[PDB]
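Engineer: First the structure, which I've put down as structure tokens, then a few questions once you've had a look.
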Amino acid sequence: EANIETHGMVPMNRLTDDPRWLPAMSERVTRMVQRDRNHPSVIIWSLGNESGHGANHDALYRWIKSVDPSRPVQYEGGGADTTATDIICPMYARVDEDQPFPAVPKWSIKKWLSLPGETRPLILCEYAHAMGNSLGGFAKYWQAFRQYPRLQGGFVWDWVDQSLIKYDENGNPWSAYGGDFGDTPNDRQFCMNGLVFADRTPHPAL
Amino acid sequence: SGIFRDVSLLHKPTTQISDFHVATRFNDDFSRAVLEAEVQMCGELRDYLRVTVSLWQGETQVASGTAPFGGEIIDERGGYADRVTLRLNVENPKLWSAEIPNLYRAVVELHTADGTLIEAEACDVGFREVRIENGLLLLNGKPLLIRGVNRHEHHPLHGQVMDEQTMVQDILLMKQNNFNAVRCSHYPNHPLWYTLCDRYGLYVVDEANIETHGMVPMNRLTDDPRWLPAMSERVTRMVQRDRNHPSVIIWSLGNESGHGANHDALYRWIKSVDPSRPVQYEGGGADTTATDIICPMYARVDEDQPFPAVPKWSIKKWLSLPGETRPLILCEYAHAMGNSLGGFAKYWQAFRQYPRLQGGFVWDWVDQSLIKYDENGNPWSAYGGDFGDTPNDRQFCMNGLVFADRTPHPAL
Ligand code: NA
Ligand code: NA
Ligand code: NA
Ligand code: NA
């Protein structure tokens, strides 16, 4: 995945729809493909994450398709099914329940496949948000993946808690999140979404 | 068996209207319509002969056209000298639908050039466009949601003889219980039925009288070209009879006859002769090349039924199978045998959530019970083998939302 996320912009595609930022975005995509295109484990290129959908995405999608046709390109931003992705790749679309947000709805993944004119496979780039005591309803996803041919799985969010170690005054280490370093404004425990702890000990969800 | 519909004498002149077709074409917002009436004559062609086609709404004549016989050039040999096609413009036509069944009256006059009437024929015209576009069945540009029921022609005292009073009672009860569509399971109905559906507002699936369900396999006759002439008359004579009715929105090739090459042939025949209506056919797995609509019977909402060559996928799953783009409308679902219709709300949740799930037709409208009489004279409702008839299938003829006297079951 290219090193491009402009999530804090308002709207999200404010830079990715601007041709002044097309040269900077183009180097994040093209230098990734030039570096990693011989690795067999890389099967899909991603244009980045949470940067809306802009014309720069469409351009860099087509660049990758011209330079390396051996790998699909995916990109979730701007509604998970834009012209910049070969795969319907939503984040946290539910199995049976629609979430009808105004310009970027998250249809239920069963419903999304049969929308008129939709033919791509669907692979969730993020699903089953493993924040703390979580992964409830995980079996519903895997029932749906096994039943529906174009539901070809997805990527759990995510592998490892992003906790950092701090030390108490007696020397004992402890796992720290968010604003435990004086860092403000922070987002507290939202960095810990892992199936495993930061020392790679498994959570029960694993 | 027997002579179970009307018998009539019709006197025509020797020079006569022998056929007429009414088509309606629209612009993209349906604000201008062209009525195209093709009229064919039989008998002596005279140069004085004329056809006038007039369009009437209530009492006001909206469009008229007068032309001698003579079609446009068709091929190297010419055109039909015994046909004439009139095109009438209608500005802002009142469109037909099941919600608002706006009807015009078309009159087709065969008359001489000095104005002497030879013979008139006529039909009700409903201006509507039925089309499948981007995987959805549209009526007048809007995606339909089919609230349908299958309806046999059954009367508990008269058997299979239909009368206007029972037809009107069925249509009223259907509309009063929020049905908008009826499937003619599984044959062309009495001719009055389509008139009443035109006037009251029901979408009709008009179905050829072809079911070979008892064959082994089911397509043993329908895949045999020796039976193609017999099947071809059941389809072509239905389309020639009923193609001017606006309530008929879909043609059906029949029911439960497998999938044979004769189905593919007759599908393509209808598509060539009448492109204004989709063709559907369930047999051979509900999604063959002989149907424009995925039209399974009793496919479940969420549960697959993976039968070996004719699986019934869950209707949500069926829509997204690779290469599948058609709308899905169950030709039969929610089998209303006795105390039934459990799980009916699951279907209607699925129909409302999924755009290409455009509804279906409940099996079925009326119990096929017949009345017998006990020794003291009291009537009672009889099924299956209550007439000494064997082999029989007992109470399986009673699958209705209403009793045979049209009293509602609780499922209605
Ligand atoms: Na799958
Ligand atoms: Na997070
Ligand atoms: Na629907
Ligand atoms: Na039955």
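Going by Swiss-Prot, the residues shown for chain B are 207-618, listed in order.
So how was this one determined? The header says electron microscopy, 1.4 Å.
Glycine too: its Cβ is placed from the backbone N, Cα and C atoms.
Sharing the features that Swiss-Prot gives for it:
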- B:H358 to D, F, L or N: Less stable to heat than wild-type. Causes significant destabilizations of the first transition state (MUTAGEN)
- B:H392 to E, F or K: Essentially inactive unless very rapid purification. Causes very large destabilizations of the transition state (MUTAGEN)
- B:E417, B:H419, B:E462: Mg(2+) 1 binding site (BINDING)
- B:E462: active site, proton donor (ACT_SITE)
- B:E538: active site, nucleophile (ACT_SITE)
- B:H541 to E, F or N: Poorly reactive with galactosyl substrates. Less stable to heat than wild-type (MUTAGEN)
- B:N598: Mg(2+) 2 binding site (BINDING)
- B:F602 to A: Decreases the stability of the loop 794-804 (MUTAGEN)
Engineer: Can you name the recorded positions among B:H419, B:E462, B:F602 whose Cβ is less than 8 Å from some Cβ in chain A?
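Structural biologist: It is none; no candidate comes close enough.
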Engineer: Looking only at C-alpha atoms, tell me how far B:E417 (Mg(2+) 1 binding site) is from B:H541 (mutagenesis position), rounded to the nearest Å.
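Structural biologist: About 19 Å separate the Cα atoms of these two residues.
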Engineer: Ligand 4: which of the recorded positions B:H358, B:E462, B:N598, B:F602 have a Cβ closer than 6 angstroms to it?
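Structural biologist: Passing the 6 Å Cβ check against ligand 4: B:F602.
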Engineer: I'm trying to understand the geometry here, so how far is the Cα atom of the residue listed as 'Mg(2+) 2 binding site' from the Cα atom of B:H419 (Mg(2+) 1 binding site), in Å to the nearest whole number?
Structural biologist: 15
Engineer: Centre the Cβ atoms of B:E417, B:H419, B:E462, go out 8 Å, and tell me which other residues of that chain have a Cβ in range of the Mg(2+) 1 site.
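Structural biologist: Close Cβ neighbours, site residues excluded: B:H392, B:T418, B:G420, B:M424, B:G460, B:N461, B:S463, B:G489.
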Engineer: Just checking, which of B:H392, B:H419, B:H541 (recorded positions) has the fewest C-beta atoms within 10 Å of its C-beta?
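Structural biologist: B:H419, out of the recorded positions B:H392, B:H419, B:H541, has the fewest neighbouring Cβ atoms within 10 Å.
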Engineer: C-alpha of B:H419 (Mg(2+) 1 binding site) to C-alpha of B:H541 (mutagenesis position): distance in Å?
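Structural biologist: B:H419 (Mg(2+) 1 binding site) to B:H541 (mutagenesis position), Cα-Cα distance: 18 Å.
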Engineer: Taking only the Cα atoms, work out how far B:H358 (mutagenesis position) lies from B:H392 (mutagenesis position), in Å, as a whole number.
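Structural biologist: Between the Cα atoms of B:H358 (mutagenesis position) and B:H392 (mutagenesis position), the distance comes to 7 Å.
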Engineer: Would you count the other CB atoms within 10 A of the CB of B:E417 (Mg(2+) 1 binding site), including those on all shown protein chains?
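Structural biologist: Here the count is 18.
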